[PDB]
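Peer 1: One structure, pasted below without further comment.
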Amino acid sequence: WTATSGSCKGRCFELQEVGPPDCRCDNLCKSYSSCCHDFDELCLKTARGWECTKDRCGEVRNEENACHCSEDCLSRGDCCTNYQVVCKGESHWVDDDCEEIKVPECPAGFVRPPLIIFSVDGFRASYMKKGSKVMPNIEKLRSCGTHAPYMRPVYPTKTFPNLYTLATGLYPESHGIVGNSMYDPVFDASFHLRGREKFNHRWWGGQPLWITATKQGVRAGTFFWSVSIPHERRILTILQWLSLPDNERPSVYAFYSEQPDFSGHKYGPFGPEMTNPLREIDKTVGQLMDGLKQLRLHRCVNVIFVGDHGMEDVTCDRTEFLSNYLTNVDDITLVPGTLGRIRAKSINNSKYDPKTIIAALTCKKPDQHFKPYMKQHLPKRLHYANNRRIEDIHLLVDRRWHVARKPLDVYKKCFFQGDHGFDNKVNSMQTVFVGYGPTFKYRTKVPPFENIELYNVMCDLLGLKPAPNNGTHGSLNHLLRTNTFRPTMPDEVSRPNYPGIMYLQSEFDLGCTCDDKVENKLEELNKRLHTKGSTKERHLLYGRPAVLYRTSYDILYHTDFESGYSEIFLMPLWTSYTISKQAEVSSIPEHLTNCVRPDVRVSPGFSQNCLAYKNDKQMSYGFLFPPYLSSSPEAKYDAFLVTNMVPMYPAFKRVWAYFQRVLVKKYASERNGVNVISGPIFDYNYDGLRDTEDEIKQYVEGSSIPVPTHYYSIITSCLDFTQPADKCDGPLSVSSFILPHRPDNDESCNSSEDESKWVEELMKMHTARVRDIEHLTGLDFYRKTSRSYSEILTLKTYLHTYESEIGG
Ligand SMILES: *[C@@H]1O[C@H](CO)[C@@H](O[C@@H]2O[C@H](CO)[C@@H](O[C@@H]3O[C@H](CO[C@H]4O[C@H](CO[C@H]5O[C@H](CO)[C@@H](O)[C@H](O)[C@@H]5O)[C@@H](O)[C@H](O[C@H]5O[C@H](CO)[C@@H](O)[C@H](O)[C@@H]5O[C@H]5O[C@H](CO)[C@@H](O)[C@H](O)[C@@H]5O)[C@@H]4O)[C@@H](O)[C@H](O[C@H]4O[C@H](CO)[C@@H](O)[C@H](O)[C@@H]4O[C@H]4O[C@H](CO)[C@@H](O)[C@H](O)[C@@H]4O)[C@@H]3O)[C@H](O)[C@H]2NC(C)=O)[C@H](O)[C@H]1NC(C)=O
Ligand SMILES: CCCCCn1c(C)cc(=O)n2cc(-c3ccc(Cl)cc3)nc12
Ligand SMILES: [Ca+2]
Ligand SMILES: [Ca+2]
Ligand SMILES: [Ca+2]
Ligand SMILES: [Cl-]
Ligand SMILES: [Cl-]
Ligand SMILES: [Cl-]
Ligand code: NA
Ligand SMILES: [Zn+2]
């Protein structure tokens, strides 16, 4: 109930919303059916439109008008945005040359530069180039301020998850808005785009920017606008709020446009009908900037122009139907479209079986346009699993396609030529970022970055301390002229031991054997030096990683590699080695095929054993430093140390062996040397975070050897590839991956072919940021470089995506 007979007189677009049943006058009252009877009349005036004309100049104030051209309008804060252009001989903001804003130029009484977030739904990154002729205001913001060629959204690349990620710096799995449509089994409630349930606060986790600001004493405009409030009125409302007295005036504001997404759905991303929506958004930007210039604020406010996701060509005839795969289609509920989420239709049905559902969906048709996953098997870079609202079964849908349950769902629920929601690495899903103002850099291009990073910078712009989030604070310092955040490196928690020779060979009873009993003063001075770390500067290029949790581990040096060996997990946490462009690949000699060697530095009790691998009929083993890349026949024996061994399913060894034998050498060839750091990851509860020992769900049969869920590698070299990886004077270049450690290769439909047709493709799908690996291992990399820490934070957030050129 709302007692809608109160009045909006002097309350139009009030900043604190009043409680029911009193009637509201704020920018969301419409969406709630709760505006006072006179809201339209008083607050949504339209008379005479949005522009001053010659004949209205100096007019007598008529309060009925949408906006004003009377002499008092500047004092009242309610002129039309073009008032000074028409009536006072001023130029439009877009017609002025740009001039560096070295310092904020603000009216007296402004305590900080205000921030205006101008968000545009469905604004695909390539619109900046492709629509440049029709967006002169946007193009000026872009070329005069700071811009990225594109900004990466979060998965799924839908509206609500991305706008709330923008607001919180959180992955959807953490903020809770995991799609545009959701079922929460604990609430037993459903969230939808249409309806009242989405207004309930229990869906919305984390701490959005307006709440962060309010708690710290920074006033915020209300971010959200009812659909029927026209854009011109949203702008006038922001401009009026900016004329409030100092103690009442917000410091942060948001404008939101439903375009170009709304048209892109109907006409496709580049439909000829798309030019007009782009022209119109640009005109709205022009209105804002002209209005700021009127208020003397155009060299005072920081403006962020930011999209939520792009838009792909998608039509009705490109739909896959689950009814073509499953017999039991009525026992499932599907969340359909550009991603698929599957759960049982009834929880009283104990015949429903996910394992058979996935098997029925796996590599069934030669051209299949979706791939099924258990959510914990999705590429870790998507961070899409740790939420009870995310169903166990997920379908990753190919770009340009839909999935639906039955054909009737499509013609009785073509109507659309665009959609989005696909894997956030897809070129068509990328979106835009521009920052313009005193706090942003002048005419500066910055590399692509992820939208999870923005909340931190928005907090920096407003002098706020961010709530805990998934950005890496400092990684976007290069966007800013001032207000940079100066982070310190995390403190190392555990210091390593450096064991020397402490055990005789006969003390080990591991059931291992090696044919290594054939063998100076020359190269035994040498072998001792190597075990003392004489070659460590070659293989450990950026310092040892820091261990940021409490544990017990040893540093082990060798001719060709260095490792941090965990006495708790019985294997390295990391293994570091450098492969120069000149290095050669050799084979494993026949007599060394099954060779495993006790490590006389490490006790039997802290060592793996070969008998466990013999008894475990599912599990085999691999090595972290590859024997194929040994520098000499004698160095090769080090690669067979029991301390370099890790458990591997035979199906996974196909992947790993090909990476080690073929791909590392290929990368060293292409990149002029690479430094490699590899190791295991344990994430049995799929939360993106390093497991403690008591979370491990699987061991090598009969032993305490824990089985990794994933294996990572971080592959670094010189950004200037004219320099070798081990002699690099400047910025670095990195690519990384987190490969799932699976007992089958069902994920790769071509896996019965040669590894040369499918392995590298798998690896690319599981591309990762160094930061993702840090969360998963509790390690901190790049501790000792000659680079600034902010530059290193940027490198750690980099994602190598393997898409071709944006725009093309
Ligand atoms: C991305 O970034 C985010 C943010 O940094 C990372 O996510 C954080 O990660 C932490 C570790 O997993 C986790 O810590 C938890 O916190 C538990 C309490 O959590 C509640 O309170 C949070 C605080 O809100 C307040 O914030 C400020 C202060 O900062 C205050 O001023 C305000 O007043 C706020 O109220 C709150 O954020 C959190 O929200 C979640 O839950 C809500 C509904 O469930 C949702 O609305 C919301 O969306 C959040 O949902 C996510 O997170 C939960 C887990 O919290 C997850 O289940 C969901 O799927 C979803 O992903 C809460 O309301 C605290 O109890 C935990 O401590 C337990 O665990 C350890 C384990 O040993 C012990 O230390 C401890 O003893 C305790 O165990 C006991 O309890 C268990 C019962 O469950 C039991 O098993 C055990 O036996 C014991 O009895 C732990 O510290 C953060 O909550 C989490 N934050 C967020 C926002 O998600 C994320 O990791 C990053 N991702 C990556 C890859 O890096
Ligand atoms: C935020 C959760 C999703 C709500 C989407 N939504 C709608 C529909 C209207 C509207 O006016 N806005 C404005 C914003 C928004 C979100 C984040 C930032 Cl930083 C700034 C503005 N979102 C909406
Ligand atoms: Ca959207
Ligand atoms: Ca075995
Ligand atoms: Ca974990
Ligand atoms: Cl969804
Ligand atoms: Cl296989
Ligand atoms: Cl593109
Ligand atoms: Na949307
Ligand atoms: Zn859309």
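Residue 1 is the first one shown; counting continues down the chain.
The deposited model was determined using X-ray crystallography, 1.9 Å.
Here the Cβ of each residue, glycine as well, is placed from N, Cα and C on the backbone.
I grabbed these lines from Swiss-Prot:
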- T159: active site, nucleophile (ACT_SITE)
- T159, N180, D261, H420: 1-(9Z-octadecenoyl)-sn-glycero-3-phosphate binding site (BINDING)
- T159, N180, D261, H420: 1-hexadecanoyl-sn-glycero-3-phosphate binding site (BINDING)
- 48-92: domain 'SMB 2' (DOMAIN)
- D121 to N (Swiss-Prot position 171): Abolishes lysophospholipase D activity (MUTAGEN)
- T159 to S (Swiss-Prot position 209): 15% of wild-type lysophospholipase D activity (MUTAGEN)
- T159 to A (Swiss-Prot position 209): Abolishes lysophospholipase D activity (MUTAGEN)
- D261 to N (Swiss-Prot position 311): Abolishes lysophospholipase D activity (MUTAGEN)
- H265 to Q (Swiss-Prot position 315): 20% of wild-type lysophospholipase D activity (MUTAGEN)
- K380 to A (Swiss-Prot position 430): Impaired secretion. No effect on lysophospholipase activity (MUTAGEN)
Peer 1: Provide the number of Cβ atoms within 10 Å of the Cβ of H265 (mutagenesis position), excluding the reference atom itself.
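Peer 2: Other Cβ atoms found within 10 Å: 18.
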Peer 1: The domain 'SMB 2' (48-92): which same-chain residues, six or more beyond its ends, come within Cβ distance under 8 Å?
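Peer 2: Sequence-remote neighbours of the domain 'SMB 2' (48-92) are 232-233, 235-236, 239-240, 242-244, 286-288, 290-291, 293-295.
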Peer 1: What mutagenesis positions among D121, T159, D261, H265, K380 are found with a C-alpha within 10 angstroms of that of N180 (1-(9Z-octadecenoyl)-sn-glycero-3-phosphate binding site)?
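Peer 2: Cα within 10 Å of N180 (1-(9Z-octadecenoyl)-sn-glycero-3-phosphate binding site): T159.
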Peer 1: Which whole-number value in Å describes the distance between the Cα atoms of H420 (1-(9Z-octadecenoyl)-sn-glycero-3-phosphate binding site) and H265 (mutagenesis position)?
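Peer 2: For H420 (1-(9Z-octadecenoyl)-sn-glycero-3-phosphate binding site) versus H265 (mutagenesis position), the Cα atoms are 9 Å apart.
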Peer 1: Quick one: pull the CA-CA distance for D261 (mutagenesis position) versus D121 (mutagenesis position), whole Å only.
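Peer 2: So the Cα of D121 (mutagenesis position) lies 5 Å away from that of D261 (mutagenesis position).
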Peer 1: Cβ-Cβ under 8 Å from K380 (mutagenesis position), same chain, 6 or more residues apart: which ones?
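Peer 2: Within the chain, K380 (mutagenesis position) has Cβ neighbours under 8 Å at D683, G688, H710, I738, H766, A768, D772, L776.
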Peer 1: From the centroid of the CB atoms of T159, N180, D261, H420, the recorded 1-hexadecanoyl-sn-glycero-3-phosphate site, which same-chain residues not already listed sit within 8 A by their CB, in sequence order?
Peer 2: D121, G122, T157, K158, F160, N162, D308, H309, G421
Peer 1: Provide the three-state secondary structure of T159 (mutagenesis position) computed with DSSP.
Peer 2: helix
Peer 1: If you count other CB atoms within 10 A of each CB, which of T159, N180 wins among these recorded positions?
Peer 2: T159
Peer 1: Given 4 unmodelled residues, what's the whole-number Å distance between the CA of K413 and the CA of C414?
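Peer 2: Spanning 4 unmodelled residues, the Cα-Cα distance equals 12 Å.
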